[PDB]
Amino acid sequence: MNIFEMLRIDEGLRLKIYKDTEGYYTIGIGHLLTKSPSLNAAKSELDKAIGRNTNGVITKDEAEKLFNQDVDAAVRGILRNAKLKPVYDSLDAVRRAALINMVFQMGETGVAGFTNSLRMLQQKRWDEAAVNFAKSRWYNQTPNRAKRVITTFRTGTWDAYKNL
Ligand SMILES: [Cl-]
Ligand SMILES: [Cl-]
Ligand SMILES: [K+]
């Protein structure tokens, strides 16, 4: 298990444009295209991302390509965010993956808003942090996923992803 397998499990793989949990056009492995309600706009963002006129369909390789770029960007975003970096640097590898997972799903801003939970992680109060993370819209709207990520922060193991 690693960040890519982890996020591949949580985001799936779809080769045609689809709407994510929030109703937003996305494709591949959770690659958000736009928050616009316009499919055409999404198609535009897609072609731009791929570098060709796709007609809302991409190949597996292309999806993996955006996914790799997306994971990298997420980590890189973590490293440039003063709110996230210290916490990230304080964590072990497994837990770091959990934080990358959240940032990929909701943006570094979204993540930086978990100030208090983040502080608990830095203090290494695992149980406490986990309780706190659950008090969020994130957990209420995507509870299974959230539970997995929270389990990962609580234990520092991949138990929630093993056998999935
Ligand atoms: Cl892109
Ligand atoms: Cl979920
Ligand atoms: K998805």
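For this deposited structure, the header notes the method as X-ray crystallography, 1.6 Å.
Backbone N, Cα and C define each Cβ position, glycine as well.
In Swiss-Prot, the entry for mutagenesis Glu11 to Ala, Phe, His, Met or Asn states: Complete loss of enzymatic activity. The structure shown retains the original residue. Counting only same-chain residues at least 6 apart in sequence, those with a Cβ under 8 Å from the Cβ of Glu11 (mutagenesis position) are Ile29, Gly30, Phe104, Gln105. Under DSSP, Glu11 (mutagenesis position) is assigned to a helix (H, G or I) in the three-state scheme.
Among the mutagenesis experiments that Swiss-Prot reports, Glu11 to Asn is described with the note: Loss of 84% of enzymatic activity.
Quoted from Swiss-Prot, the note on mutagenesis experiment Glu11 to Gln is: Complete loss of activity.
As annotated by Swiss-Prot, active site, proton donor/acceptor applies to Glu11 (among others).
Here Swiss-Prot describes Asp20 to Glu or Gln as a published mutagenesis experiment; the accompanying note says: Loss of 99% of enzymatic activity. Taking the Cβ of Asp20 (mutagenesis position) as reference, residues of its chain lying under 8 Å away and at least six apart in sequence are, in sequence order, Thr26, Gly30, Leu32. Look at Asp20 (mutagenesis position): DSSP puts it in coil.
Record note (Swiss-Prot), mutagenesis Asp20 to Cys: Nearly no effet on specific enzymatic activity. The unchanged residue is displayed.
Record note (Swiss-Prot) on the mutagenesis of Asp20 to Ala, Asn, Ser or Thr: Complete loss of enzymatic activity.
Look at Swiss-Prot and you will find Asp20 (among others) tagged as active site, proton donor/acceptor, backed by experimental evidence.
Listed in Swiss-Prot is the mutagenesis experiment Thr26 to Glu, annotated as follows: Complete loss of activity at neutral pH; covalently bound substrate. The DSSP secondary structure for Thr26 (mutagenesis position) is strand.
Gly30 (mutagenesis position) is surrounded by 21 other CB atoms, counting those within 10 A of its CB over all protein chains shown. Under its mutagenesis entries, Swiss-Prot includes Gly30 to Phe with the note: Almost complete loss of enzymatic activity. The enzyme is destabilized by 1.5 kcal/mol.
The annotation that Swiss-Prot gives for the mutagenesis experiment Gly30 to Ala reads: Almost complete loss of enzymatic activity.
The substrate binding site feature in Swiss-Prot is assigned to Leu32, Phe104, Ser117, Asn132. When secondary structure is read from DSSP and collapsed to three states, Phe104 (substrate binding site) falls in the helix class. Cβ-based neighbour count (10 Å, all protein chains) for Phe104 (substrate binding site) stands at 26.
Among the mutagenesis results in Swiss-Prot, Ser117 to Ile has the note: 500-fold decrease in enzymatic activity. The residue drawn here is the original one. The Cβ of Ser117 (mutagenesis position) has 23 neighbouring Cβ atoms from other residues within 10 Å, across all protein chains displayed.
The annotation that Swiss-Prot gives for the mutagenesis experiment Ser117 to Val reads: 50-fold decrease in enzymatic activity.
Here the residue is the original one, but Swiss-Prot notes a mutagenesis experiment at this spot, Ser117 to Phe: 10-fold decrease in enzymatic activity. In the three-state DSSP assignment, the secondary structure recorded for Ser117 (mutagenesis position) is helix.
Taking a C-beta cut-off of under 8 angstroms and a sequence separation of 6 or more, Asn132 (mutagenesis position) has the following same-chain neighbours: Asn116, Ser117, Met120. In Swiss-Prot, a published mutagenesis experiment is listed as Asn132 to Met or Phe, annotated 2-fold decrease in enzymatic activity.
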> With every protein chain in view, how many other Cβ atoms are within 10 Å of the Cβ of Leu32 (substrate binding site)?
Replying inline: 18
> So which recorded positions out of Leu32, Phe104, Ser117, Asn132 are up against ligand 3, CB under 6 A?
Replying inline: none
> What span in Å does the substrate site cover, taken as the longest CA to CA distance among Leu32, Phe104, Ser117, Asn132?
Replying inline: 27
> In which DSSP state, out of helix, strand and coil, do we find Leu32 (substrate binding site)?
Replying inline: strand
